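Colleague: Quick one: the structure is below, questions incoming.
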Amino acid sequence: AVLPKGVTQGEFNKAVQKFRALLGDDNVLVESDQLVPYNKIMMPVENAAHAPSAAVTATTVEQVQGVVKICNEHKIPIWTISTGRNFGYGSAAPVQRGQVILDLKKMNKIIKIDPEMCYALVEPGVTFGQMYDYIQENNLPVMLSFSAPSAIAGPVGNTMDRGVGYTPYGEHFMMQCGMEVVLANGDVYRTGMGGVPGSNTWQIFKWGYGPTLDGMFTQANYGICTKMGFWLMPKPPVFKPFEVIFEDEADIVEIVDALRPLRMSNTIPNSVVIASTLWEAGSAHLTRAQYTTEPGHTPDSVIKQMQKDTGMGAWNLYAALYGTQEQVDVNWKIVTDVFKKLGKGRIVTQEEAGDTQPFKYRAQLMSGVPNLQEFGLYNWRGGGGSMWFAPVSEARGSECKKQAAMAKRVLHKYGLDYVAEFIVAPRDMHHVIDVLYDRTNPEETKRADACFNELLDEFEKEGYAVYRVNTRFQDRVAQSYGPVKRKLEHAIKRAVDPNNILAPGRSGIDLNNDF
Amino acid sequence: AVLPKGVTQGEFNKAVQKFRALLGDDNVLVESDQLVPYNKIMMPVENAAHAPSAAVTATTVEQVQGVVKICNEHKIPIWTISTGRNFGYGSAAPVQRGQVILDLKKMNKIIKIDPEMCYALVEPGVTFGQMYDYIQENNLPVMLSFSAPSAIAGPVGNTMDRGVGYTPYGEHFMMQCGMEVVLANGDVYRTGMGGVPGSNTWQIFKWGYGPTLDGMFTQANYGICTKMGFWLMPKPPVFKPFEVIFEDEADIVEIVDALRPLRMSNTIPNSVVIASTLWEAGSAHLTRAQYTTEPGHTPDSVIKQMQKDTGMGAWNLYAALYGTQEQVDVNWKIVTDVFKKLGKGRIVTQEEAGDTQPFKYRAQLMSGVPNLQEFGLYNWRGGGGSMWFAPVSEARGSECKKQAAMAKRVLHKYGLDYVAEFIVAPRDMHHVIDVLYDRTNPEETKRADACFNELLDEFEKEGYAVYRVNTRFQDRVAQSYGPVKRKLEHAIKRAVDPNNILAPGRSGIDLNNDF
Amino acid sequence: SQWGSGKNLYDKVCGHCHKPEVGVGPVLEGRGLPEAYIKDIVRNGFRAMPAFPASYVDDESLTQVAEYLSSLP
Amino acid sequence: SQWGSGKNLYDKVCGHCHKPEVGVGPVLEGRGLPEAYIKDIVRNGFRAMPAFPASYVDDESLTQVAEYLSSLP
Ligand SMILES: *Cc1cc2c(cc1C)nc1c(=O)[nH]c(=O)nc-1n2C[C@@H](O)[C@@H](O)[C@@H](O)COP(=O)(O)OP(=O)(O)OC[C@H]1O[C@@H](n2cnc3c(N)ncnc32)[C@H](O)[C@@H]1O
Ligand SMILES: *Cc1cc2c(cc1C)nc1c(=O)[nH]c(=O)nc-1n2C[C@@H](O)[C@@H](O)[C@@H](O)COP(=O)(O)OP(=O)(O)OC[C@H]1O[C@@H](n2cnc3c(N)ncnc32)[C@H](O)[C@@H]1O
Ligand code: HEC
Ligand code: HEC
Ligand SMILES: [Cl-]
Ligand SMILES: [Cl-]
């Protein structure tokens, strides 16, 4: 059946025999029926291309050390997942056909949540839902940060891919402090202060001494993360979410330039999300089929009608205010006067859009309470086809108009929509585009793959590169960053993983490459 | 004369010949009289132990590539410095006797200072003084962050050692974004977004794609930094510095615990410095000799008298408030009410301690204006002996009392003083101790070396390790973090520097070690 | 039991998309859908709906959620 | 010239410690200290005072600062 690249049936059988002896029978999965749920992908390619050979489930660090020991003996490529909810990025499926999946979902212990120092030390399988229950049950004054998958996703996996949230602690890797990784040679390495016997500073001081290597492991294949610590925001006494609706599409240029100094001075402490009409629509659970059944993209005419019927704008911005009532009231006056001086957009408060969607879910995401509302984006066209295309730019308004026109032009060419949002951070602007299509339709699927390649080519030409991408385009994106980087990355890979067992192909790092 | 470890006179002469042909004659220094200023150290050891064999000065990246090419040919160990003002950490002198100094002081071009996106891209030789002039001349609304050496020190060198400042952008490495390093093989690697052709995001988005390696280069010897970018704080319309003087030494326990939530919620955005009497004294330019001439430490009696004469407390805290007048007035009320509820300490404003020292220098350091006032600390006992001993702990008040007593006991044993300050960050607290002694007195020098070793032993036993240390104790501190870390660090070293030419010994990383 | 009860697996996972007030997925409450069907949709996933491996939601919790869903109005 | 004038090197480097109002180092203004002495202190450093290499402060700027110091009251 499905076998690892370069491994023979007999050599694979010796490996599976050793996996069983170490882990047990119910922890080693080799049958198609139990391997099928790992194969579910939203990428424009057949399942066979990212089909795993086996799936092992470890619960302890000693077991992970055992698994890599066996993998080195029989040159078995292993793909590590934590919660495996990487939708639009490859899901739980390997980067290459035939790798064994090291599923650490069962390694789900919340080791410590300090309510005074405000940190958490967790294992891979811990979900944000599991963490939220523990925080609500034990009445801890901490707040959590996550993205839409929230409840079903986890801190470790999201951070290993350097994911983002919507609270002031939204830059997840920036709030990460301390991690434990098991290297290819079985050694257990702890970053920062973790290597010091009897220390209580692992989740307190980031760097440690000597080279600080947490970053070396994120978006890489040089170790398997078994423990990870991060900082938690103390729960503020007052939370004030707001929305600003904008009628015209050209308004994006003036909004971003007006919002940047407020975001840079920390007056608006969380990342400001400016959502397009179609993003706003899919999240409010409207489908394309209830407006038009015509082929190709959704015309400007129907988008204009969607705006009229619902009251949603061309651009819908969401942000929040945190602190004491007095500091919130002061920051409120500063934010209000900026929008008044601009003479555009209407302010929508928690008073006005009470229990209404999409305000309710965004307000929840901005205060760390889980909900999966934004999954409606997959109902816009349906079919289970979705890929994230997300380049980065300066938080400059002229960059919005430039990138939007570029994206819109390539999307429409293939009959796909411009479903996007800008996430404005202090200096960096993120153009998150969800290229949504119908994966059950083979013709639309072939166009989506083509559309994705062209979006990469078009943007790379104007100097833009993506910072996270699906498994299928991981080697391609590695090329946007140049040869020296790739040469350095393969040099480190030969040093820590001589046998090329640790997820070869992840971020374009594979020893079978000529670097 | 002085030669590199393992290099013969003839092999060194071929290398110096090639250095001359590449750089010129006035860029290659081999005579004792021009090499002597690099040798000046405040460490308790004779100059001969950290004496360089030569000193080359490069001005371009192509020259640095040429230097490493020559160094690989004749196995010449190279020690890189930028501004070389690393006082109390090794200064500009090598970690090992006989290495050649790559002095990049002349590579001093300010490449770009964006006043809108608020960033700077500089070369190694740029000083904070040079940057401050450029900012004052060109009327840019940016603020700079640095420590006491300020004017004469630089952004690149301070950040390569992960140094700290006193403004909200005080955690320098956290504000670093994009760097260019030349590897041992002559390759020019750019982190984050710098590898992407035509990009304008190098100083905008930190991570990039794939493993993010900026941290791998800091406090390490895997590359020579030739360019570095960092974020600059936008100049706030209102700056409000303040001081809180405390009479009793036991007050430190209640101060820290009361200040932590204000520092964690960002009400006090800059790192709170709580200075001891002797630190405060040395910075106000008082010497020990004008109070007592008795041998050993300064007795509690005279410290009590120093407090009476000057009005300085046992602990003197300095912090600042930034923003608009309205947000400053609100944060002022919150800070004021916390000190009132505690019933301890008196508030000293900019109104009261006008042009008085030490308030004036700390207020300047907190607003990015350079001054070298704190160099008075070297006048406390004089002689030019100074080493920094700085462990890290949780920002917990009980930790102040514990570490202080431990430090004070070991310092007094050897006749040295407890000159220290706590720098309270959101969760971490730094115990910066300046072990000051007279380096001209050979007996006091031998005791200082012994005192330093014992402070490391004593603290390591209670689970504390330092995160930055002088060149002489760099191999020793590497041991506090464990063997696996050292094994991983030497594995990466073999991969990027097979010939062991890039500063062997830096942070305990040397290929002549058995790891 | 991995999720304890069927009501628990529903409140913590399924309900986040399926509860009538949310509406990402169709209502499953009191529709009488067979356990064998609920198992194949969860293990294979269905178009917009993701798949959950046994490690996340085991066979036993699937039986419990199937039973909890039938018993509701 | 590296620092342009002698007054410039003084204002940018030396004066930060040496100007009478600061007081980290002794007053150098109008004391008539020989150029050869000012060169040896800067190149060797002196106890609390650090050393500056030629790359930082060249021989020519040292002559200029020596001359600027003598000419003051
Ligand atoms: C569908 C949807 C997805 C979204 C989203 C909105 C919608 C509607 N919005 C997102 C957003 O704003 N921000 C994000 O960062 N992501 C968004 N996503 C996608 C989301 O599913 C993921 O970001 C994230 O939660 C991925 O899921 P996960 O948390 O389960 O992570 P993972 O287990 O899949 O691991 C991710 C990746 O990391 C590597 N790997 C994982 N774990 C390890 C360990 N322990 N050691 C080494 N490598 C590891 C691996 O390559 C894996 O694929
Ligand atoms: C005397 C004193 C020193 C202080 C201080 C107070 C006083 C009174 N307070 C400090 C503080 O609060 N914060 C700090 O972080 N440091 C304080 N210091 C020490 C201070 O001198 C240093 O922090 C700093 O300014 C060091 O000087 P520098 O800026 O000149 O840096 P450097 O050139 O000496 O480089 C430091 C270190 O970095 C490595 N190296 C340098 N440049 C490179 C490149 N390009 N590539 C690779 N490695 C590089 C090298 O090991 C060097 O020694
Ligand atoms: C959001 C991410 C979901 C979670 C969590 C669960 N389900 Fe789901 N489910 C979802 C969608 C969007 C759909 C419709 C898919 C389509 O393309 O039509 C579904 C559908 C089902 C069905 C089919 C019902 C039918 O009317 O035929 C079943 C039986 C089902 N889902 C079950 C189910 C269970 C048991 C879940 C928890 C383990 C669960 N779903 C979670 C979206 C989401
Ligand atoms: C602070 C970091 C200093 C800077 C910058 C400069 N000097 Fe200095 N200098 C400093 C001190 C603390 C001392 C006293 C040292 C001691 O322990 O006695 C000095 C001393 C001198 C002297 C000798 C003065 C005398 O003998 O009366 C000279 C000639 C001198 N310094 C010169 C000098 C020049 C030219 C500088 C700029 C290039 C300079 N100093 C900078 C501290 C500091
Ligand atoms: Cl996917
Ligand atoms: Cl030193």
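Note that chain C is numbered according to Swiss-Prot, with residues 35-107 shown in order.
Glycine residues also receive a Cβ, built from the backbone N, Cα and C atoms like all the rest.
Here Swiss-Prot flags C:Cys48, C:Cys51, C:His52, C:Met83 as heme c binding site. Variant annotation in Swiss-Prot: C:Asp74 to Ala, described as In strain: NCIMB 9866; the structure shown retains the original residue.
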Colleague: Expressed to the nearest Å, what is the distance separating C:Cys48 (heme c binding site) and C:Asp74 (variant position) at their Cα atoms?
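Modeller: It is 15 Å, counting Cα to Cα.
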Colleague: Would you kindly give the Cα-Cα distance separating C:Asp74 (variant position) and C:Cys51 (heme c binding site), rounded to the nearest Å?
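Modeller: Cα-Cα, rounded: 18 Å.
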Colleague: What is the set of residues, excluding C:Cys48, C:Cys51, C:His52, C:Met83, whose C-beta falls within 8 angstroms of the centroid of the C-beta atoms at the heme c site?
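Modeller: Other same-chain residues with Cβ inside the cutoff are C:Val47, C:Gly49, C:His50, C:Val58, C:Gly59, C:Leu62.
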Colleague: Around C:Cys48 (heme c binding site), how many other C-beta atoms are within 10 angstroms of its C-beta?
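Modeller: I count 20 other Cβ atoms within 10 Å of it.
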Colleague: Write out which of the listed recorded positions, namely C:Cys48, C:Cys51, C:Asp74, lie with a C-beta under 8 A from a C-beta of chain A, sequence order kept, or 'none'.
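Modeller: Near chain A - Cβ to Cβ under 8 Å - we find C:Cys51.
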Colleague: For C:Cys48 (heme c binding site), what is the secondary structure by DSSP, using just helix, strand and coil?
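Modeller: Looking at the DSSP assignment, C:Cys48 (heme c binding site) belongs to a helix.
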Colleague: Could you measure between C:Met83 (heme c binding site) and C:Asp74 (variant position) for me? Cα positions, answer in whole angstrom.
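Modeller: The Cα atom of C:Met83 (heme c binding site) is 12 Å away from the Cα atom of C:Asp74 (variant position).
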Colleague: Rounded to an integer, what is the Cα-Cα distance in Å between C:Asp74 (variant position) and C:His52 (heme c binding site)?
Modeller: 17
Colleague: Quick one: largest C-alpha distance among C:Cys48, C:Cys51, C:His52, C:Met83, binding heme c per the record, in angstrom?
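Modeller: In whole numbers, the farthest two Cα atoms are 11 Å apart.
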Colleague: Of all the binding-site residues given, C:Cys51, C:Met83, which has the fewest Cβ neighbours within 10 Å once its own Cβ is left out?
Modeller: C:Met83
Colleague: Helix, strand or coil at C:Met83 (heme c binding site), per DSSP?
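Modeller: The three-state answer is strand.
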Colleague: Output, ordered by sequence, the same-chain residues six or more apart from C:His52 (heme c binding site) with a CB under 8 Å from its CB, or 'none'.
Modeller: C:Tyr44, C:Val58, C:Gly59, C:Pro60, C:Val61, C:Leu62
Colleague: Please state whether DSSP places C:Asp74 (variant position) in a helix, a strand or coil.
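Modeller: DSSP call for C:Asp74 (variant position): helix.
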